[PDB]
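A short write-up of the structure that comes next.
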Amino acid sequence: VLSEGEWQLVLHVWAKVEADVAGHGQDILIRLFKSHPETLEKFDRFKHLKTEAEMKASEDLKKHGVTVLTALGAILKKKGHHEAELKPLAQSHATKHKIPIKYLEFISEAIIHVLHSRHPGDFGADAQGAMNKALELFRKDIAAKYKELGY
Ligand code: HEM
């Protein structure tokens, strides 16, 4: 459970992310795909992309990055009271997209890295720790739904 102070650190940096949702989403998905190429293979939509320049040039990838970060922002703003948000996300990611929990760890790492690059003044160690806790809570709660469903 995050404290109120931890949530404030999380949402303070998140408010900065929302100034450029699409650029963050691009940076995060590209980092994910480059650092963990098995993740790109899960996207029939994107697996034709073979270089970072091609990824950066894809408007469709930029659009999907907005989709991802909009869903995550809605979750974070619930401050842990996110059952209604995680139900459909866990269902689609477990049963349709077939995404291991480990790949959610990978995207969490990419998120933290990009937030640190773009917002150092609002993403010192205290905020890094708080965002790590928020993304761990996300993963814990998704994992419980995966377990229910046999994934
Ligand atoms: C912060 C973590 C993530 C969030 C918030 C998120 C959110 C979303 C959302 C909102 C959608 C569209 C609706 C849906 O299908 O449920 C989506 C689609 C999808 N996601 Fe994620 N996602 C996350 C992590 C991942 C990861 C790590 C992968 C793969 C490694 C992945 C693979 C997919 C795929 C394959 C689709 C379908 C794309 C398409 O063909 O349109 N997601 N995601």
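Numbers in chain A come straight from Swiss-Prot, and the residues shown are 2-152, in order.
Determined by X-ray crystallography, 0.9 Å, according to the entry header.
Cβ coordinates are placed from backbone N, Cα and C, and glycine is handled just like the others.
The domain 'Globin' annotation in Swiss-Prot covers 2-148. The feature nitrite binding site is assigned by Swiss-Prot to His65. The annotation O2 binding site is assigned in Swiss-Prot to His65. The heme b binding site annotation in Swiss-Prot covers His94. According to Swiss-Prot, the naturally occurring change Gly122 to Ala is described as follows: In metmyoglobin.
Location within the structure of each feature annotated in Swiss-Prot.
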residue : record               : DSSP (3 states)
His65   : nitrite binding site : helix
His94   : heme b binding site  : helix
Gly122  : variant position     : helix
Long-range Cβ environment of the residue listed as 'nitrite binding site', under 8 Å and at least 6 residues apart: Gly26, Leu30, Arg46, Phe47
Cα-Cα distance linking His94 (heme b binding site) and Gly122 (variant position), given in Å to the nearest integer: 33
For the domain 'Globin' (2-148), the number of residues DSSP places in helix, strand and coil: 118 helix, 0 strand, 29 coil
Intrachain C-beta neighbours of the residue listed as 'heme b binding site', sequence separation six or more, cut-off 8 angstroms: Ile100, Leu105, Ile143
